[PDB]
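Participant: Pasting in a structure now, in structure tokens, and then I'll have a few things to ask.
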Amino acid sequence: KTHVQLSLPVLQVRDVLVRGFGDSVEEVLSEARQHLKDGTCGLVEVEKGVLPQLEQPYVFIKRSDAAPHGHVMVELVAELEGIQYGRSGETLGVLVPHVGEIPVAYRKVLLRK
């Protein structure tokens, strides 16, 4: 399928144990997609002081359209040293590995895969 319904656990930035997906734009997009498929991906909501506590390159989920079955359609955009790789809508948050942190909420997304 071109899209997959996922329910992403929303993590507090200070709980996150693995603060990014890797060392290059291509690697972090690759690893983010793998962890989304494997159910091992968390979401951190972006606010003042969040991104400097995570590791670049960043992987965002961004709204791709204006929401089937409650799932916002999203796609992945990476960021490294202020340059973004991809073009999309509003940020829903920054993706990180999930290694068993307790979430505060879930974000229902339809991921363009």
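Using the numbering of Swiss-Prot, the residues shown for chain A are 11-76, 79-125, in order.
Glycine is no exception: its Cβ is also placed from the backbone N, Cα and C atoms.
Natural sequence variation is annotated in Swiss-Prot for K47 to R, with the remark: In strain: Omicron/XBB.1.5, Omicron/EG.5.1.
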Participant: Need one number: the Cα separation in whole Å between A76 and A79 across the 2 missing residues.
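Facilitator: In this entry the gap's Cα endpoints measure 6 Å apart.
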Participant: Once the chains shown are all counted, how many other Cβ atoms turn up within 10 Å of the Cβ of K47 (variant position)?
Facilitator: 13
Participant: Based on DSSP, name the secondary structure state of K47 (variant position): helix, strand or coil.
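Facilitator: It is helical.
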